[PDB]
Amino acid sequence: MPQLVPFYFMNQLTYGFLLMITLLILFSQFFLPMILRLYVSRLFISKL
Amino acid sequence: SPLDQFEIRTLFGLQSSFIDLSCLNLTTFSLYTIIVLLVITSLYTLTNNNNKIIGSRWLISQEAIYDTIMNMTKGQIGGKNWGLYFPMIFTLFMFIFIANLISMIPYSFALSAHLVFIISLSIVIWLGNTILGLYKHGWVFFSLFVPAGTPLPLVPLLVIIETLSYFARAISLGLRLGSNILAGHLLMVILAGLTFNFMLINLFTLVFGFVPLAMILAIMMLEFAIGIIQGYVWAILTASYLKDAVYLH
Amino acid sequence: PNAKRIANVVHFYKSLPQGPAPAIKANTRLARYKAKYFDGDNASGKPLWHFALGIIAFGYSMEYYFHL
Amino acid sequence: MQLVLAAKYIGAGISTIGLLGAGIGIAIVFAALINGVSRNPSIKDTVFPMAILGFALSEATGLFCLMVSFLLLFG
Amino acid sequence: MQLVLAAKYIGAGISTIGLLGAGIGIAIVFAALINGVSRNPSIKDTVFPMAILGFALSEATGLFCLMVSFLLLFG
Amino acid sequence: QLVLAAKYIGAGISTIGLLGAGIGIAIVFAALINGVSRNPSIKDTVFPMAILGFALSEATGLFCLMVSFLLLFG
Amino acid sequence: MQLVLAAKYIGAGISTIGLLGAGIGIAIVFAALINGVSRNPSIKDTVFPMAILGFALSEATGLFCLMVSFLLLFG
Amino acid sequence: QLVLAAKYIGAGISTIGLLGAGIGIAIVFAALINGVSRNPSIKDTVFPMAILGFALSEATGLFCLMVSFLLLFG
Amino acid sequence: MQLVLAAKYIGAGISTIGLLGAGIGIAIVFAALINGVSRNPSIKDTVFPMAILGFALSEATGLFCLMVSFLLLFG
Amino acid sequence: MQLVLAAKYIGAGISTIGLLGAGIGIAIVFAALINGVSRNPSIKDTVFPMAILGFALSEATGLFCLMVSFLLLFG
Amino acid sequence: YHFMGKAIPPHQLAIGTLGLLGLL
Amino acid sequence: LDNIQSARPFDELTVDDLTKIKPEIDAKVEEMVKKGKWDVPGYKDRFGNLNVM
Amino acid sequence: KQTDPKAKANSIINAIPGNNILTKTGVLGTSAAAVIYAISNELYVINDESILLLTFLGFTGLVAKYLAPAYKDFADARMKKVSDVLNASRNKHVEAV
Amino acid sequence: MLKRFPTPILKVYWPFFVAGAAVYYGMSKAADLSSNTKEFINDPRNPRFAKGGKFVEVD
């Protein structure tokens, strides 16, 4: 198919893997533990 | 040409003659990756009202996604250490889930329907299973290729057409998602192209020309389902594959 | 016993009483956007419609400039 | 270009056969729906959305074979 | 041109094979309806609308086939 | 002439769909038999549904049959 | 040169028959899902991931055939 | 170059064998769903047999796809 | 020898049609395997090697079919 | 001549389609075998030779399919 | 845990078949 | 009654306020991430997880 | 000119001019002009993809009519359960001291 | 705002990154091999024209 075979392969793959490493570091260090802080806080007020 | 919606156009531009710096430059694909990153950033940064415990109505969505992917990867790899592979099993979800809702917006563009990126991501996850399996379990990694207690005179056949299914796994996982997103978008654009030329003939067709419009509305209702289900099926197969690679059956 | 008592009153004494340091609003051109749409009781899903309209407008401008 | 346009019509004819999959498919889903309601009439509001979901997901595979015929007729 | 037209007749012939899916399928739906009434007769009034719904939705994928057949006849 | 020969070829092709009715009518009558044999008291209720299913599956076959006749004559 | 595009479109038409192997596939999976939920109402939250898994992991084999069709049509 | 056009017909015809593969994966997971629903305490016992049977059935659907790729690229 | 060299590839394409029988067959064998172990958990060690026996014995047909495909494609 | 030398290879490509009969037949035989052994364990010594007897001539029908391909492939 | 010709029970047997088909 | 004497903004208490009054919360979350346990023990029983499935 | 238009349209223009609007003389004074400019200059071409836009408008209408209050009720019930248990457990535990 | 927590993301995910570098390199060579074909040697937006050479144009 003509449209998914251009010269832009390295473009696609470069910004894609930059976004993957970005979201991986970003999710893992920032956004998943900001939910888990809510979890441990709710359970800590619940246990008291 | 109903497939012109996937054209990649360069916007901001950069070139040289010393070094090929044309790899990185802001492009339609690249701009929509920036948009995906800013949406995923927006779903967690300004969602949380002033770091409140109670977790306002927006945060219930990103609560439920978290919980339905924790309770999914606990029921697949489920061993001594399942949580060490949980950020990857979540960030493989959210990219595909957001990049298949952004693509539903009418004048927009499917990141997921580029086979060269998704097949590359699938081959990355497959080699990262084989290397991890070899590192963790030595030469006995190949014990994955014999199923169970089997009769020995038919074991090498059941090894050959087990390994063939083992490296079909490299491209199948990506090409499933690519085929679903590409076929859905191409279906919607072709039916829109047919109902447009249906409604430009004689004025009796704009009367009772509501039923093909309703059929296109029904297909758009179907297309969110076929877009979210694939985002879930990616994250269930690359949990099962880490079960095979980490734990030998 | 004491294990609950020197937990709970020691937790409670610096719990800020009247919801102090409220900071109900600010001025940064998005905190006013966060208060009207995203904070506590407003919470409505109209920013999805704003965002969808943004991509519709942007993609239509690009499609008109390139192909039409 | 008469040969390729004659081949377009034959290709649109061949790409009609895949609809029989959906034609048997929707029926197997609704047949299981009927045989599940008759065994237990209390589980209707739990089971019937899954029947509608299976209807949609098989009708998608039907339309994926219809769209190839619509390409080969005109596009 | 005869070579295009004859192939259009052939494609119209080929297309109608997919209607056997609907022909088997409507009957599978009504057969499950029959086997469902015979287990519990008090559920016929509830189940029969979904049986005729399954008839309609399975006739749909046969009439798409029939639509492609007529478009390879009179267009 | 090639077109009249292609008419007879396509008329031959379009009768394949009659096997759909030829199997499905039997599935309906089979469920009819297995329903009467399991419960004889529901026969007069069930039998018009079997007649209706025979008629509708006959119509689905007859669509292929009339496309075959249109490729024959018209 | 007409022969290449002609047989190209014929092969692209032929390579959509495999979707009837996916319509019936999704059908049998959701049919077993319905019959399994109906005969045991407390198994839904255990059998539903296997249902979605079997659904898409069976379609994939029809979508391979559709990609052979797309590489014929447009490549 | 009749062969360059006739390899595409072969690549089209050799893709029909996935018809068996899709129905096959369906029958395997259908029996798995029925087996879990009848006996709720058998999932962790019999689920690797289901994954095994799926892997074998896909590979024996995949033979047709690799023959199609050899015809289309070799 | 362009006609015979083309018929090589056409015959190699039409050869693997019968290979779908093995894909259905492995599934029917393992389907009865799951269905049998589901009734009796204590019959596994007898039935499972018999199941892989039936697997290979049904696999031999599809392998012979693929063998005739490679004979037509490579000689 | 090339016109019959092509037809040899095309007929050999045709004649492997009948192998799906054996590929599903061995499955139904061993499927009922597995169902019978899992249903009644102690009847295995009587039941198993009947399954081998059915497999023998079902695989022989597969070889009947395959021998016409061998006959037309080499003259 | 196979036993071929009453020898030492082989490891998993999987590498040898791949090694045989590798040299071809 | 010093517990009721300090009033109760639980509907608007900040997690930064809990981190400031309890560094034990921050240390427990940090070690719980380092070892890898994304599960929260005893959360699911009194609080519904609201997974889709 | 009409019966009730001189008050209803007046309140419509006032509500169009109630949010920091210096165009209170005519609320549609600049809008009705720019509509004519966009129509006559052919700025929006009716497209193949425009029908897809119209169906997306209808989809958003269906969502905002049906799915939005249902999700509002679901989120409000879960919010009530969170705040209720989180308040009541701490209250009934702190009252026993 | 957000407190960064030092989660281990390197002593867990190294083969994914090694595979990423390998697929990056292999797709680089695949792109260079595909950018010189008969169909795409006269598409003017390829990075050949920005450095030196111009228009083989013999097909």
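Heads up, the Cβ atoms here are built off N, Cα and C, so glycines get one too.
Here the Cβ of D:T46 (variant position) has 14 other Cβ atoms within 10 Å, regardless of which shown protein chain they belong to. Quoted from Swiss-Prot, the note on natural variant D:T46 to L is: In strain: DS400/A3 and KL14-4A.
Counting only same-chain residues six or more apart in sequence, none has a Cβ lying under 8 angstroms from the Cβ of D:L53 (variant position). Following the DSSP three-state reduction, the secondary structure of D:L53 (variant position) is helix. Swiss-Prot gives this note for the natural variant D:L53 to F: In strain: DS400/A3, DS401 and oligomycin-resistant mutant.
The annotation that Swiss-Prot gives for the naturally occurring variant D:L57 to V reads: In oligomycin-resistant mutant and cross-resistance to venturicidin. Around D:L57 (variant position), no same-chain residue at least 6 positions away in sequence has a Cβ under 8 Å from its Cβ.
Sequence-distant neighbours of D:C65 (variant position) (same chain, 6+ residues apart, CB-CB distance under 8 A): D:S15, D:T16, D:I17, D:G18, D:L19, D:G21. For the natural variant D:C65 to S, the note given in Swiss-Prot is In oligomycin-resistant mutant.
In sequence order there is nothing to list, since none of the variant positions D:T46, D:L53, D:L57, D:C65 has a CB under 8 Å from a CB of chain K.
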